[PDB]
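Novice: I have a structure I would like to understand better, so I am pasting it below and will then ask my questions one at a time.
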Amino acid sequence: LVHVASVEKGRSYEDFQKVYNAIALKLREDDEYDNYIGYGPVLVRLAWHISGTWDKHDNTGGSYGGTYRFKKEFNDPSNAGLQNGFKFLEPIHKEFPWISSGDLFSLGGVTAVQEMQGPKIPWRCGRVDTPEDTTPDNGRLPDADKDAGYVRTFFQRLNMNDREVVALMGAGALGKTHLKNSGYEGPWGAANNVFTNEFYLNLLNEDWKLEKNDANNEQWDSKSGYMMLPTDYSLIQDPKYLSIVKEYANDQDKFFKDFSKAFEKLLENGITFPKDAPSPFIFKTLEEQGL
Ligand code: HEM
């Protein structure tokens, strides 16, 4: 199964930077969503979920085809809550109808991370919408009530290694869990709309207690008011994971670099880029533009 990247006709960096800006501007302006956390976290979660369906074995799923727009994937119970990010983007798509769904869902994720003060994520255009019959079946996204062995094995299907998995989960510590969405409730940290390495620090320094939530699911709770999923907490139970958690807790910059590499890889999995494709774009932030 091959998916060759095809740049939207005649567009270049400036076209995409325009789309970035529009996304960043609306992020700034629609600030009250989810008790003033804003739409940043739900957007990087959308980018991860549309990419996280990939299967390295037959090159199905992945961000290329933008199949999240089809009802099968849109109604995947694992995607509960993501409709709010879709609806955020919808007006922008209307304004820039030439961009493909896959490119818009993934750039939404790049934009959010950069605007939340995370690292720069190089990004490549060229994703092409594929038909409804190419929509992956529900069930390729990971469960939260499992252990380290599960996490390691799961991510192998996405060609991610231990260091990649740990950088990816740490993910700036953004947004929160919502009981009506996932059966889990609460945030990972105090800065839920600033990209930081706090997840690792919190993991290692908080006093966690294993409790049952109102959805009758177990989660790890801290006196600070934070929570960890069993899959999150398993990162300090596994000896390989734990050393990497400790390294990112002690080195912000290393974490930033490592995440940037892994997120881009995640967003590009399954995509073939022709030798003559343009180099990756690095978008400037509103801040760097004085906007
Ligand atoms: C073993 C892997 C992971 C599991 C099982 C998982 C599970 C969870 C679940 C249960 C939530 C709560 C959703 C809600 O109630 O609204 C959540 C939210 C979130 N996850 Fe993950 N996830 C994992 C990996 C990732 C990774 C790789 C990223 C992205 C780089 C990511 C980004 C997010 C973010 C930003 C949200 C917050 C969304 C918001 O605030 O609405 N997750 N995750």
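Residues displayed in chain A correspond, in order, to Swiss-Prot positions 71-361.
Note that Cβ sites are derived from N, Cα and C of the backbone, with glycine treated the same way.
The following feature annotations were taken from Swiss-Prot:
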ACT_SITE  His119  active site, proton acceptor
MUTAGEN   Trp258 to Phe  Substantially diminished activity
ACT_SITE  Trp258  active site, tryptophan radical intermediate
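Thinking about packing and proximity, how do these listed features fit into the structure?
Specialist: Taking all protein chains in view, 22 other C-beta atoms sit within 10 angstroms of the C-beta of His119 (active site, proton acceptor). DSSP assigns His119 (active site, proton acceptor) to a helix.
Sequence-distant contacts of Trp258 (mutagenesis position), defined as residues of its own chain at least six apart whose C-beta falls under 8 angstroms from its C-beta, comprise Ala243, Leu244, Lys246, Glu268, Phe269, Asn272, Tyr296, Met297, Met298, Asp302. DSSP assigns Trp258 (mutagenesis position) to coil, not to a helix or a strand.
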